[PDB]
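Single-structure report; data block below.
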Amino acid sequence: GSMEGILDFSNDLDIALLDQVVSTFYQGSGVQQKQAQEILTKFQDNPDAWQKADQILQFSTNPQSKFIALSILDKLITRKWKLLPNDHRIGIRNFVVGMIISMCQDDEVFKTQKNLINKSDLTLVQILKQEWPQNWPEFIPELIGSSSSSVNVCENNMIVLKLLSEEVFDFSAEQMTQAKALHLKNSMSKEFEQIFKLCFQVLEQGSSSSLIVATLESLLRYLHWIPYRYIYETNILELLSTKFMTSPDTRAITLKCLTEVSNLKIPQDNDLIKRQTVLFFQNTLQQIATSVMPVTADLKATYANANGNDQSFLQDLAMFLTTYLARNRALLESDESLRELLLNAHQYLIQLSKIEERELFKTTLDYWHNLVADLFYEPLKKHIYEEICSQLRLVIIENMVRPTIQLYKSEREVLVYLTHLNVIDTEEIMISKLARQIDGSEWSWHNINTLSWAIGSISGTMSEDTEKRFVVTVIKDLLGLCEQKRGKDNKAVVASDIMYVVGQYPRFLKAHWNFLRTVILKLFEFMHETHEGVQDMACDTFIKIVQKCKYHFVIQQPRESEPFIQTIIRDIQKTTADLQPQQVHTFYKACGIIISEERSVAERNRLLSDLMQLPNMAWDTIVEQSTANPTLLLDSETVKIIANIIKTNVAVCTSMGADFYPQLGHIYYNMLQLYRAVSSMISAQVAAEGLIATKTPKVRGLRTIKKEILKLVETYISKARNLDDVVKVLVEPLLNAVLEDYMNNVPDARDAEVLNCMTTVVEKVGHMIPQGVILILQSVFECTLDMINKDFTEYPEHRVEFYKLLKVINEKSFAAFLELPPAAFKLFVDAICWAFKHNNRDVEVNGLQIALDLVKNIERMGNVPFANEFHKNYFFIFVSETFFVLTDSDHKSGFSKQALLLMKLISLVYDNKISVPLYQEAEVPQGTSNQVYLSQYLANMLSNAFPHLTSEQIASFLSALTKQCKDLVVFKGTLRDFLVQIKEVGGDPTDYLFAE
Amino acid sequence: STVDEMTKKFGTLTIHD
Amino acid sequence: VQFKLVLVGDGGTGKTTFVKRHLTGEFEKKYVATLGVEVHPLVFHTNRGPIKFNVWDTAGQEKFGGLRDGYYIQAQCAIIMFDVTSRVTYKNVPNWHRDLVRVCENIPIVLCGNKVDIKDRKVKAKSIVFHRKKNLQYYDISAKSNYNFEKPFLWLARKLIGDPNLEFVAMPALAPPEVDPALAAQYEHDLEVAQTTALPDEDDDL
Amino acid sequence: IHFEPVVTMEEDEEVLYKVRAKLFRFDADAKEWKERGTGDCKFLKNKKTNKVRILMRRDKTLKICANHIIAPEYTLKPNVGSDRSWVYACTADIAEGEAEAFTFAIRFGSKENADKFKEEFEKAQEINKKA
Ligand SMILES: Nc1nc2c(ncn2[C@@H]2O[C@H](COP(=O)(O)OP(=O)(O)NP(=O)(O)O)[C@@H](O)[C@H]2O)c(=O)[nH]1
Ligand SMILES: [Cl-]
Ligand SMILES: [Mg+2]
């Protein structure tokens, strides 16, 4: 279109045209906006646009155009400043400084173009980072001087200094080299005495609110690093905690400053310092009570109303109080005259903790945890806080969340502490709360759920006798509450809360068998209830109680004729008749927990056989039927039956582990034959219908059978104790059933769960089956690698499981890679490096660990032909491939492990652990050390990959890096320094002497 | 006996009017 | 009544997917990096009337950054996004916040930890505290499962309108029209393809 | 004595059927299905005309992702990858304003709910045939 004219640099820049593009972008819409956007990005990215920046800044009337001009200048200053002729550098500085002065002198511009002035201030700071103080020693003196001639200039100078402090102390770690950061930190520290004087004078004298606020904003940044004497040996704390807490325009920033003061490095000896720390807290709290709101105010209501900046203020007040009191409350706990202050501050926190705001509640709760833990352990403290703690009990009980998971655990911990501190008070609050559920004054589904969670959360805190009375009272009252209510909906809610509380008090259940049996039988009744959620609740409570009370199901209880587990198995068909499949499996898993408590082998195996009677009979039947007619496996009903049988076995094996072997032996051979039959059917369907067959319900049901078979074998082998049987009985039939099927299926039909199953086998018994591991590699390695080496996205599960398998083979049976033919071992190396390049952490991490373990495996072989050829063939491949991901800015998540691998590789040469020349006889003179050749290779590699670096930069980087290859922390710092320098031109090569 | 009273009551727990 | 919203965060955190979900209801599974910025109007119906967000969906990858902080000018609200399965994206939250509030000095800002649907979470809930001192609202979200996906806009709407009781409400449902034998074969063709293209995510609950 | 005290467009329809579902639209130029919304799918019978439509809204935002007459010409057909979904052509849906034509797929939590939807869908087609 027409707007593209600004991209033609042969002609002069038409500013009026620039603004039509800029206005169209910022104020336009639709297609026009999108076009101007692409034009502006192209204009901005022109490496010569900076030359046209002073034109835009001088003659444009559009603030956005001048902003973009400064962004263009920013790119130049931060990346290519040092390549410029010195004249341009002086010129650029001059017309940035001059522009800032002019904008500050025009009051209309100063107040209406804040964004543009702030951008100019940051651009100035970028120049200071390049030039100051070595080429600009008068900046700070001249800044302080200019401040006196104009309130506007003085206010803006506070903005510049704020940004300078941020760039030097807050955001330098990853953006500057260590040496440059230290240089600028020292320079600011050298001249801060003058800076502080100006800042204090402004605060003590100034009357312009905007100037005061800017000065306080800069002070907030200083408090991150300045020595404490500037705060405690001046009168600044008085000003902050009194004057500036009264006016709302300075209140927010002042409170943030005082929060950071509460974190300064302060001597713990001086009693006058402690007095000053007490004093500014006293002053702040007094100003809050007189100028903002009294202690009694309803902060919950104020926050909910959301007037003005009330929400941010209450957030900041919570941060101030919690920060100060976590560090300094002991200062207030001994002196009688400070007791009211201590308790008023905690009362504000009580009121803040009633606010309905999740993230703010977590902030106050973190503090309460700190307090009640100290009251639990510290002598002679808990009595000070009795009234605070009593209120807190109610707050936490009334805001209990659903057992969100982290928040519940935090709430439980505080409430447990609070219960120990006063068990009587806790119990009375909870019983009262329950009364107000029964009398209806506070009744609701939410309120009864919350109270039940709180009651259940303190299990274990009371004596068993007190707990007995308490549990009986709560359950009686809850039982009456359920009878009282009408409608399934209300009764279901209460009945579920009853079961929740019961399941939280296993000590009670263990001591009262007759009650425990009644509970279980009631849960079995609820398993026939169709009301939404009841059956899930009944099964979840059942397995939860079993996990804790299993012993009382496996013994024969007094007055009973058999262990209750027998009774459960006798009626299992009736009990579960109405459950969905997932719920039946939970039931069987719970039975397996109990059965594994029986350590009589013959009794345990008998219980196991009886539990599995129904699935085993269903299994025997459709092993006969399925065999006589493989068509059945196309019947969705038979497929679903089979999958649920296997899922039942998985559930029981999950809880019984090693004890499951007799049941596995009952089905194992017929199960693997089924795996083959299913496999043939899947292949036949894909052949008859195409790859789309894998999406059909029929094939998905068939593949579920295969996946559950693999999961069952996985589950048992991962828990097996007799590994001789795993090797002699299980592995060979397994590999024969799964490996060829995987290799010879088309990619879209290969189950990634095969790889996962093989990983478990290798992990558990890999050391005992070296020929089996070779067979695994032969069947899955090349064909899986070909699935995943064309892009980083296809076959995501195979990708992850593939490198998990290679990793465990490399750990447990490294000899299998030694048997690979040279061509396949080369693919192995390619596969490892390919993993480096993934952004997917589930692949990149394993790729780097395999590489590290492989180098270690090679090193362990000593001076032998395979190790020597490995270094000759692959050492520099790994060095260069690791360097590539380290420096390409697209794998920052792997930096730590990339650095470790690189340091290991370099240390091999540094320690002469490689016995052959890494070079060829013709490359370098005879006798050249691998050390020298490594440095030459790396120097040449970096020169071609980063041609804008000087030879001196590269040599100094490599000298430091190799010297530091036994010091990972320092090694990583030098790598980070290199990553900074490659982003710019003219980096200082002495930076790499920082550690030395 | 207080546990036995409560247990008897628990045995009649029900969710339908 | 329209408000400019700037959406920032590391590349790959789900910013574009999140907006797309709100615009069309779809979940885009492919990662196609945003180049510079994409602007999309987004309207919500509330008990205070419609509210329109002009969403500036910016690029998180540095090599595609475009005008970078130039996009933030005159923004009235913002969402900072990171990925709870990638620690580096949370480590960079202070950097995005820094660049944002230097241009937009007092706007409501939501911090969003996306991808909570993924089991292997890497940025733990207890580690996420940056919003506290910066007065940002925080939400766990998932553009995939839609967990909390409306909360960022609901909170911003309440701040921008100044009404803490604002609620999303059901847009009016106009009566639909009623119902060309010349296109009976053109639609049966598009239908034959549609039937033979498997629906995605067949294991999801819906 | 007298004390003065302190000072959607679905309302006129009947709900024949309601079910949670996920709605898809087919993008024929990308050859892939795209989700349009998840929420309650309702068959709404107008009390004045006795005509039935499908009205579906997304959870939380409550934005309309389907609004069209259950025309008696439409035909539900299965999708190759699902036993709990139906594919059918729609020639006038006004969820996003201007009446467009779509190839929709709607999926349910179970084959059972999908079969019920089919039943109700065809019953509603009969309702609309008479009116
Ligand atoms: N599992 C999961 N994946 C998600 C979620 N949100 C987005 N993704 C995926 O993350 C990848 C990147 O999504 P995208 O929206 O492009 O991220 P972006 O922040 O816009 N990247 P850029 O800054 O380069 O434009 C996509 O593959 C997307 O499907 C989520 O909530 N859960
Ligand atoms: Cl036990
Ligand atoms: Mg994007």
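Note that chain C carries Swiss-Prot numbering, so the residues on display, from first to last, are 9-187, 190-216.
Method of determination (from the header): X-ray crystallography, 2.0 Å.
Each residue, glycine too, has its Cβ placed from N, Cα and C.
Summarising the annotation, Swiss-Prot assigns GTP binding site to C:18-25, C:36-42, C:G68, C:122-125, C:150-152. Of all the Cβ atoms in the protein chains shown, 11 others lie within 10 Å of the Cβ of C:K37 (mutagenesis position). Secondary structure from DSSP puts C:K37 (mutagenesis position) in coil.
Over all protein chains present, the Cβ of C:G19 (mutagenesis position) has 19 other Cβ atoms lying within 10 Å. C:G19 to V appears in Swiss-Prot as a published mutagenesis result, with the remark: Blocks DNA replication; when associated with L-69.
All protein chains included, C:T24 (mutagenesis position) registers 23 other Cβ atoms within 10 Å of its own Cβ. C:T24 to N appears in Swiss-Prot as a published mutagenesis result, with the remark: Has low binding affinity for GTP and GDP. Decreases nuclear import of proteins and RNA. Stabilizes the interaction with RCC1. No effect on nuclear location during interphase. Loss of activity in triggering microtubule assembly at mitotic chromosomes.
According to Swiss-Prot, the experimentally introduced change C:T24 to L is described as follows: Has low binding affinity for GTP and GDP. Almost completely abolishes interaction with BIRC5. DSSP classifies C:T24 (mutagenesis position) as helix under the three-state reduction.
Counted within 10 Å of its Cβ, the other Cβ atoms near C:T25 (mutagenesis position) come to 21, all protein chains included. According to Swiss-Prot, the mutagenesis experiment C:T25 to A carries the following note: Minor effect on the interaction with the alpha phosphate group of bound GTP.
Among the mutagenesis entries in Swiss-Prot is C:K37 to R, noted as: Decreased acetylation.
Annotation of the mutagenesis experiment C:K37 to Q in Swiss-Prot: Mimics acetylation; enhances the nuclear export of RELA/p65.
Under mutagenesis, Swiss-Prot gives C:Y39 to A with this note: Abolishes steric hindrance that traps the essential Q-69 in an unreactive position, and causes slow GTP hydrolysis in wild-type. Loss of one hydrogen bond with the gamma phosphate group of bound GTP. All chains included, 13 other C-beta atoms sit within 10 angstroms of the C-beta of C:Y39 (mutagenesis position).
Listed in Swiss-Prot is the mutagenesis experiment C:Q69 to N, annotated as follows: Unable to hydrolyze GTP. Increases binding to BIRC5 and promotes exaggerated spindle formation. Sequence-distant neighbours of C:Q69 (mutagenesis position) (same chain, six or more apart, CB under 8 Å from its CB) are C:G19, C:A41, C:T42, listed in sequence order.
According to Swiss-Prot, the mutagenesis experiment C:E70 to A carries this note: Strongly decreases the relase of bound GDP. Packing around C:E70 (mutagenesis position) is summarised by its Cβ count: 12 other Cβ atoms lie within 10 angstroms of its Cβ, all protein chains included.
Looking at Swiss-Prot, the entry for mutagenesis of C:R76 to E says: Probable loss of interaction with NUTF2. Loss of transport to the nucleus. In the three-state DSSP reading, C:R76 (mutagenesis position) counts as helix. Its own atom aside, the Cβ of C:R76 (mutagenesis position) has 18 Cβ atoms within 10 angstroms in the protein chains shown.
A mutagenesis experiment is reported in Swiss-Prot for this position, C:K134 to Q, and the note states: Loss of normal mitotic chromosome segregation and defective mitotic spindle orientation. For the recorded site, C:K134 (mutagenesis position), the DSSP three-state label reads helix. Within the same chain, no residue at least six positions away from C:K134 (mutagenesis position) has a Cβ under 8 Å of its Cβ.
Where Swiss-Prot documents C:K134 to R as a mutagenesis experiment, the accompanying text is: Loss of normal mitotic chromosome segregation and formation of sister chromatid bridges.
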Field: Alpha-carbon spacing, C:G68 (GTP binding site) to C:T25 (mutagenesis position), which is rounded to whole Å
entry: 13
Where C:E70 (mutagenesis position) falls in three-state DSSP terms: helix
Query: With respect to ligand 1, which members of the recorded positions C:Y39, C:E70, C:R76, C:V124 satisfy a Cβ distance under 6 angstroms to one of its atoms?
result: C:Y39
Statement: Counting every protein chain shown, other Cβ atoms within 10 Å of the Cβ of C:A151 (GTP binding site) number 24
- prompt: So which recorded positions out of C:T24, C:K134, C:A151 are up against ligand 3, CB under 6 A?
  reply: C:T24
Query: Per DSSP, to which secondary structure element type does C:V124 (GTP binding site) belong, with helix, strand and coil as the options?
result: coil
Interface-proximal recorded positions, chain A, C-beta separation under 8 A, candidates C:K37, C:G68, C:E70: C:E70
Task: Give the sequence-ordered list of residues that share a chain with C:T21 (GTP binding site), lie 6 or more positions from it, and have CB atoms under 8 Å from its CB.
output: C:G68, C:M89, C:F90, C:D91, C:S94, C:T97, C:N122, C:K123
- prompt: From the Cα of C:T24 (mutagenesis position) across to the Cα of C:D18 (GTP binding site), what is the distance in angstrom?
  reply: 11
- request: Enter the number of other CB atoms within 10 angstroms of the CB of C:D18 (GTP binding site).
  value: 24
- line: If we take the Cα of C:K37 (mutagenesis position) and draw a 10 Å sphere, the mutagenesis positions of C:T25, C:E70, C:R76 inside it are C:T25
